[PDB]
Amino acid sequence: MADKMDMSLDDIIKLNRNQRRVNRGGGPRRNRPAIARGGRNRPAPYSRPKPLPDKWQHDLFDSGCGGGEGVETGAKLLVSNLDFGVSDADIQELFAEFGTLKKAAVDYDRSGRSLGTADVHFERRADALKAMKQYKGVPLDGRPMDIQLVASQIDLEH
């Protein structure tokens, strides 16, 4: 067997499969309340734990959080419907007309080059959602204007 040490491996099989790693308690049985270490007795007020019965959404982000990275919940708006000479300040004035703007600068897109398409950034996702619902489909010249949300309200996506 190339062992000459354990000798009876069959014994190991039985002993190791029926081994006990905690002879100071434990027991894989559903008889005694399994508090584990710090479960149950921690969030419980006194009567019973309250997992937030009026939870508006869910524990997607958490039951309650308040952090970030500089972009705690930044909203990126995509906009497309202009001419060519559209600059950052230009489209910024535009979405300012659409509300308090933080930053908005233009991009060059699938149409060859310039078109007015821009990146609009706000701190609020709903403001962006309203933006991408309200102004989306709204005619502006011979065609309706485009405005969609990216990396913002998409936090629901899992």
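Numbering starts at 1 and runs along the chain as displayed.
In case you wondered, yes, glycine gets a Cβ from its N, Cα and C as well.
Quoted from Swiss-Prot, the note on the mutagenesis of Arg24 to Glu is: Impairs interaction with NXF1. Within the same chain, no residue at least six positions away from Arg24 (mutagenesis position) has a Cβ under 8 Å of its Cβ.
Of all Cβ atoms in the shown protein chains, 9 besides its own fall within 10 Å of the Cβ of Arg32 (mutagenesis position). In the three-state DSSP scheme, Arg32 (mutagenesis position) is classed as coil. While the structure shown retains the original residue, Swiss-Prot records the mutagenesis experiment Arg32 to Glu with this note: Impairs interaction with NXF1.
As annotated by Swiss-Prot, domain 'RRM' applies to 75-152, with the evidence given as sequence analysis.
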Secondary structure composition of the domain 'RRM' (75-152) [DSSP: H/G/I, E/B, coil]: 20 helix, 22 strand, 36 coil
